[PDB]
Amino acid sequence: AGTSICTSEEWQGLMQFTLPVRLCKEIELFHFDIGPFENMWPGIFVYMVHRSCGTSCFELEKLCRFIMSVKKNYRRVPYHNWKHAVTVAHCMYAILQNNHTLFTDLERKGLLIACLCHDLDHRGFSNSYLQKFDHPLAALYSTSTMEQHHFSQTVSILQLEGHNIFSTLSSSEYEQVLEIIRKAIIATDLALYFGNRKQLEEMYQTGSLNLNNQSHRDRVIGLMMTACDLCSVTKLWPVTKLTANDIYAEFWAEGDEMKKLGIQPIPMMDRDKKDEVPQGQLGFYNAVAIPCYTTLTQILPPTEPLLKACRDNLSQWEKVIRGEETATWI
Ligand SMILES: O=[N+]([O-])c1ccc2[nH]ncc2c1
Ligand code: NI
Ligand code: NI
């Protein structure tokens, strides 16, 4: 019930944070894993906003309140949590730094914020679940159910006293950035991804893709959102493999609920079907991750290291299937 708000101690502490100097170099690389630096995550986000958008872009106190309240509105679920938020924001930073002048100041600020907020108040349940069992959210939001909710949660946090980091935009730019954020969050609905990628592939291959065309820009930003949302698959193998453990902890807890309601879950959500996980991952990389990074690399060549890493992880899942797996810790 309701929107959580950070404490005075929380945001003032973030204000004083300084990013250890060794990390400045690493944070620029696509493969950077925030995993080992949990105390630093909010500070890492501040640093990225300041590098991409400038130290003056947002009033610092409002930005620190906003970030710490966002953190407090992610739930203690295994995967769709604060760590995932910051990981996705970092991928977006790396894409923006590598393609900086393709995007406007307003787009960079909107997209970094959109990434941090994109899974706000996730409960650990899929759109499939909310709609199968008529959760009130599915009645309010007939499609892209959770994504519409995440955007509503974002607006709710902006509306908290002292939290509106966008208030200094002109009335026009304010409307525009909220629309950038809305479209970007909605785009994280993987249901929309398949259509988006196919459209972009066609536009690219025929030569009609045009970044001065707003609808084209929206679609490219959409695919950037997918690429960032799934970026666990572009990390080093042990990081990818550990993250998969968290994703599945979430899926299996959902499957357990569907069994109580008399429906056998899809195998992916069935904790009694872990043997199917490697082939499930192969299917996901072939159907979703590989095509995504493939298209993103055609459109934004500097993003190629994401595709190379995704291919390397596809190879690792193939190794698992062939029984070649070596020692893993979890
Ligand atoms: O759609 N998803 O939520 C989702 C996300 C990541 C995934 N990895 N493997 C399957 C899979 C499904
Ligand atoms: Ni999501
Ligand atoms: Ni997500």
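Counting starts with 1 at the first residue shown.
For this deposited structure, the header notes the method as X-ray crystallography, 1.7 Å.
Even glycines carry a Cβ here, placed using N, Cα and C.
Per Swiss-Prot, active site, proton donor is recorded for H80, and the stated evidence type is similarity to another entry. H80 (active site, proton donor) falls outside any helix or strand according to DSSP and counts as coil. Long-range neighbours of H80 (active site, proton donor) (same chain, six or more residues apart, CB within less than 8 Å of its CB): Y74, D119, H122, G124, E250.
What Swiss-Prot lists as 3',5'-cyclic GMP binding site is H80, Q281. Other C-beta atoms found within 10 angstroms of the C-beta of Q281 (3',5'-cyclic GMP binding site) number 25, with every protein chain shown included. The DSSP secondary structure for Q281 (3',5'-cyclic GMP binding site) is helix.
The divalent metal cation 2 binding site annotation in Swiss-Prot covers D119 and is backed by experimental evidence. Reduced to three states, the DSSP call for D119 (mutagenesis position) is coil.
Among the features that Swiss-Prot reports, domain 'PDEase' is placed at 7-324, with the record citing sequence analysis.
Among the mutagenesis results in Swiss-Prot, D119 to N (Swiss-Prot position 830) has the note: Reduces activity 1000-fold. The residue drawn here is the original one. Taking the Cβ of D119 (mutagenesis position) as centre and 10 Å as the limit, one finds 25 other Cβ atoms among all the protein chains shown.
Here Swiss-Prot notes a mutagenesis experiment, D119 to A (Swiss-Prot position 830), with the remark: Loss of activity and of zinc binding.
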